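Visitor: Next up is a structure, given as structure tokens.
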Amino acid sequence: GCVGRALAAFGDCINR
Amino acid sequence: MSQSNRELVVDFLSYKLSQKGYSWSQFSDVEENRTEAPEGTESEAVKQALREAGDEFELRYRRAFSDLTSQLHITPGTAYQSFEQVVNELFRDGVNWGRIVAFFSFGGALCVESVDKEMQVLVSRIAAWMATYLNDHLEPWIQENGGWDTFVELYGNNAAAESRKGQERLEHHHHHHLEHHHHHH
Ligand SMILES: *CC(=O)Nc1ccc(/N=N/c2ccc(NC(=O)C*)c(S(=O)(=O)O)c2)cc1S(=O)(=O)O
């Protein structure tokens, strides 16, 4: 669980 | 030029073990036994940009990171299938400039997740498959967005930015260029 989903998501925050 | 993506991975994994008190080279093989990329051919700026953007990624996921090792089941080489889960999303949902720093960031962490369980042997293995994934999958996309140099153009190392900004505040000017881009041989 997570990780795939989590880093996918949290990764779109590398800007703001 | 191309294999410089290796550096970007390696340099980060190196720093990752450094903040834990482990060594990359003690558990390495990447540039250890074979020479892929230089110590910083083009990458000197791109890896410098990469580590900063990577840091921006780390703290953000660090909340879950320490717990996630149970989820990924950080273990023998099949931890790349654990990191697969994530690199899978990571690629489909928007491979951008800063997005790629996430890949090499959690990859550098994937390293330590291995060393954590005292399996620091994954350290070199991960870095291999990380840079390779970049080589095969990411590099084309990167080039569509300009390249690694372009990444530092956008999100480059601001430490060095401020370093040169000091004298640039007075405006040095007087700098003309007869050069046209980076030439190759
Ligand atoms: C189990 C798991 O980890 N699941 C999961 C999935 C997704 C997220 N977070 N996604 C997400 C998406 C976008 C943002 N913000 C941005 O748009 C930049 C965030 S943020 O605001 O937290 O940075 C998060 C988390 C998790 S969780 O680890 O279970 O919480």
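Please read every residue number as a count from 1 along the shown chain.
Quick check of the header: solution NMR.
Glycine too: its Cβ is placed from the backbone N, Cα and C atoms.
I grabbed these lines from Swiss-Prot:
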- B:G98 to A (Swiss-Prot position 138): No heterodimerization with BAX (MUTAGEN)
- B:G108 to E (Swiss-Prot position 148): No heterodimerization with BAX (MUTAGEN)
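Each of these features: where is it, how hidden is it, and who are its neighbours?
Guide: Secondary structure at B:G98 (mutagenesis position), taken from DSSP and collapsed to helix, strand or coil, is helix.
The Cβ neighbour count for B:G108 (mutagenesis position), using a 10 Å radius over every protein chain in view, is 31. DSSP gives B:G108 (mutagenesis position) a helix state.
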Visitor: Might you list, by sequence position, any residue in that chain lying six or more from B:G98 (mutagenesis position) with a Cβ less than 8 Å away from its Cβ?
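Guide: Same-chain residues close to B:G98 (mutagenesis position) (Cβ under 8 Å, separated by 6 or more) are B:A53, B:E56, B:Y155.
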